[PDB]
Amino acid sequence: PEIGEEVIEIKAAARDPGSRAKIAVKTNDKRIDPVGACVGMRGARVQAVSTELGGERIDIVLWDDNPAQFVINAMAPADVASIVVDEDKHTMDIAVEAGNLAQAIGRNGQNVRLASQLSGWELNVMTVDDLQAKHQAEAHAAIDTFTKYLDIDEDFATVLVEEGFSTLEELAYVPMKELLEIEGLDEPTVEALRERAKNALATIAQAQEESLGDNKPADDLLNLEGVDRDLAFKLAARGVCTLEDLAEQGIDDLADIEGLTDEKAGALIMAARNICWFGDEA
Amino acid sequence: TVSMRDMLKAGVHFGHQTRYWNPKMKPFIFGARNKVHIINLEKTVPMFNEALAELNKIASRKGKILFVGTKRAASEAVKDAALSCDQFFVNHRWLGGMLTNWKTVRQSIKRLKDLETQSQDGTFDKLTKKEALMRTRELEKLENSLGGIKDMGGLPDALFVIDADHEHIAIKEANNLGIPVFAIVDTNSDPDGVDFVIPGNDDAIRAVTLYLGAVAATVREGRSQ
Amino acid sequence: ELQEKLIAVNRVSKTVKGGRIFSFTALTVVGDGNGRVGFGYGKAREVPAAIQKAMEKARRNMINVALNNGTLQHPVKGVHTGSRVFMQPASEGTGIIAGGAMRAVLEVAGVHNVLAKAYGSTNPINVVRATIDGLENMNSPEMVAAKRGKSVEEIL
Amino acid sequence: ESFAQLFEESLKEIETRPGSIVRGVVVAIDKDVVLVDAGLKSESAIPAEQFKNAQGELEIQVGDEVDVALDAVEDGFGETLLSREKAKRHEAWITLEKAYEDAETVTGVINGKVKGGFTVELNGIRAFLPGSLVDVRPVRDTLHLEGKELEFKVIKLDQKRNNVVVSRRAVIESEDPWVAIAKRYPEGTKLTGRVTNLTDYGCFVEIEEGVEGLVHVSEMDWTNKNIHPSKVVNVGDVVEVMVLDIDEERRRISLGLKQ
RNA sequence: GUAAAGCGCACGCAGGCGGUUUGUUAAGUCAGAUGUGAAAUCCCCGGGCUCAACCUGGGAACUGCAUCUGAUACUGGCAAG
RNA sequence: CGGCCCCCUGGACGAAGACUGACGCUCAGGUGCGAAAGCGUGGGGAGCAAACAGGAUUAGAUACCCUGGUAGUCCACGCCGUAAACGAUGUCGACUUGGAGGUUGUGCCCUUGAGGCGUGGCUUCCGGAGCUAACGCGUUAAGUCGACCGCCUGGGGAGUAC
């Protein structure tokens, strides 16, 4: 009855009736113990719901505070250790060990959905090693992207990216005084190297202008079969905008771009002319 | 948020006489002017700001605030403040054991609600006159006592008070239960039971109003957050 | 998980115009076998109701105690009104050497090994209170280190 | 910082104790209590009867400013002694102004000698006078049109006891209490005295330079015992009283009010 | 204080205690050593009676006393403040 | 210890300075002072009044009440050495939040007024922490400590017997 008299804060009830029914509950810190009251003497009230509408795996989690503690609580009854986060779609990446994953995951299509609605969003059960594997797959990439940011010499870049946390991808908004501690910081130049990275971002925006900032192809040319986005940009760079404009161009006119060959330009022109001529038929 | 000049204008710096003070308030006192204690605004302001911040934080997590003043000078104002931010209040005499003995008072609330319903929603009229007068009187009594806290449900998560010495019963209840207390504490008052003390003139009306208004604004902010 | 011991129950009287009205007081204590402990002192016209009340009261207003493994952290004295109490940490195996109400509170507290004498009054209520006081005031090594601005190894 | 210390001494510099600085803005009126705020610890519980002028209706709305009086602090909660006393200082200043030119000119209308001297009233208050002062000569305003309008020309003032006698007519014409306590003595000299505190057996009207009178309970009215002084006269009001009796030794001047 | 228990009040010998700084001494104090503190008994580790009690080897202990050699913070003595 | 005066005389406190330089605190035995009653010798003797007498009251009234009334109370010099001789609280020192007074100094301040701001001594009441069986005590401790002494160990028998 505690819940009825506002003593057991019950938010969502992400449960799958007919199988497992795990749900977390909060409470105003006043020696109440929410799960305890929900369970009772040796699961007294717990047994009631267990054989209530049918054999269900009902579970109660002691809600801690905010959504961060809801993640682990949604992995119960099991053993969570860590989890990743993001923005709108944070996607709670469950981080457990294979040995404990057997019970944590329980069933492929059961605890993966019951704990998915627990937080209301969705969870991505992973492994302790998996986390590290993906973790590194992130350090190299603010670097693993053909280094399209600042750029100067490479021998200094290796020694700079050794100490550099999270590469340089938009790192100017972070502390601009700890890289000056690095052995070698005279006039503001590294504080300037980061500025170069910012300029690289603007250069990337200029590349977007090269692919949009200067009028990229229409939906007819972009959705044409046999052509990619780079090929459509290379074809549209010669003044064409639509698929009909690409059909108006010839093999010799498209031969000015080295990315397209004579046979490929002929096939693209024939496909555009067929789409223009047979456009009456679906 | 609240400036010092404004507080001075209100009359916060004024505090009780020099025969009626409390030596635990000695830190918060600055000097004694015409045999009247002056509260040190330098030390008051930062803590008032703190208290405001805490209140805001409480609001952000959907905390329930209770506004207590039964001085009968600033009863109107405390009610107004409570309503502005749609929070709860006790502007008339605090019932002994309102919080500690909630479960009993909860029945009281329920009876009041039922009576209100009868009055308004039923539209049944046709009641024996004396009986009708008695029911009306009961309604008035219960409205006066428990009007603000009727929609409260359970126990507040924080307690703002206008006078510590005057509302010591409420303070003691909050301490027993562990509810955070945010008290305006004049020189005569005892601030030991208070968690977030506020040295200010509980008596003067304008000062009380100022205190209330800033508190209400920060509650509204936390709600918005 | 909590264990509860009714220490004592005592009949008390109130004289009225008719005669004597009798009632019963129940002194109980509860604990989780760890630091946490709480006593309750209930009263009712009938015994079971009074003990029920004692249990209820004990369950609230509990108090924590810093236990080094099964015993105490140092000899500690505690008093209340007449009952003055000494209790001393002791080696594993010795058990609870203590008399009466005091014993009971120690057991629920989850102390297993103590040497303990109740000087002065042995009025169960007062002596249990005194025990609780001695347990509360008792501080731990980490606590004293924190108090004093040092490490634990400095204090040993 | 010292900002605050400098302000504290500034605010000292910009207030004084008595009712001098007209500072309290009337911030709530209801009948029968006016309230102000003169930069004091609390607001004054003002009577309405300090603030109605000469015919019985109020004169100041919200925001209006009159100083009150001080040097008494917190009977348990609150702040002041009333503001009309402040008006007494203004009346004293007007009376003193005479000295400069040896003639204070107002309206003074004295119909009858309370205690030997015609009573002269200035705009709101009415003061009592010694005999000679009502008339410059034996003219005797009893034959003048009742409550006539001339002026007040000062004949006599007691200079510690507020007894001031003034000359209504004839525009052309132009320790300490207890040794010689025989001035208001003879049998029946009536006085205008403000009552101070009613002790449930008394009223304690006492005005005339640091003395104490008692009109206790027996006269006060024309009922003897069921009277309870607080019901029948006032608190803090100037009344009809006369001596009836003096001790110069055991300092008990036993005034009366049934007269 | 009211349960038993503050002399009715003082002065004051003996006695007890004694502000602060420096120097000195080394009585108290502390440290180390030597001598002794019988054996048995007690306690520790062992051994022997089938076990045990009992017997029994070695240790520890016997908290002390006396001396010698140091230490000098404290207490004391002496000298100056 | 209480009407004024005078003579001889002890202590206390404050104000500044100057000096001495631990000379101090406590104290078993010891010594002194010690209400009232009481004793001795000699004086005195108004009033009051143990004892006593009478009148009442009463069942009785060796009392209470009334009418009288002697020791004594008063003085001198001795003795007695006890009292709920009580703050039922040993003395000395140090330290710990406050308020309202009284009394007696004293410094400064325009005493511009009986006042304003301090700073000492003694003292009454209330009350905080703490203490206390509780009552209460609470900077004059019954709080927190030190030095010395006195005293207590169930009630009666008994503060009696020898």
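Numbering of chain C is taken from Swiss-Prot, so the residues present carry the numbers 10-165, in order.
In case you wondered, yes, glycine gets a Cβ from its N, Cα and C as well.
As recorded in Swiss-Prot:
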- C:11-74: domain 'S5 DRBM' (DOMAIN)
- C:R20 to L: In strain: SPCR9; spectinomycin resistant. Not a ram mutation (VARIANT)
- C:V21 to E: In strain: SPCR7; spectinomycin resistant. Not a ram mutation (VARIANT)
- C:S22 to P: In strain: SPCR13 and SPCR15; spectinomycin resistant. Not a ram mutation (VARIANT)
- C:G104 to R: In strain: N-660; suppresses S12 streptomycin dependence (VARIANT)
- C:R112 to L: In strain: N-421 and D-1023; suppresses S12 streptomycin-dependence (VARIANT)
- C:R112 to S: In strain: NEA-319; neamycin resistant (VARIANT)
- C:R112 to G: In strain: NEA-314; neamycin resistant (VARIANT)
- C:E151 to S: In strain: B (VARIANT)
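Recorded features from Swiss-Prot, shown on the structure.
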residue : record           : Cβ contacts under 8 Å, 6 or more apart
C:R20   : variant position : C:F31, C:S32, C:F33, C:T34
C:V21   : variant position : C:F31, C:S32, C:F33, C:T34, C:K52
C:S22   : variant position : C:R29, C:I30, C:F31, C:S32
C:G104  : variant position : C:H121, C:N122
C:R112  : variant position : C:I105
C:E151  : variant position : C:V161
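In the three-state DSSP reading, C:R112 (variant position) counts as helix.
Mapped onto three states, the DSSP output places C:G104 (variant position) in coil.
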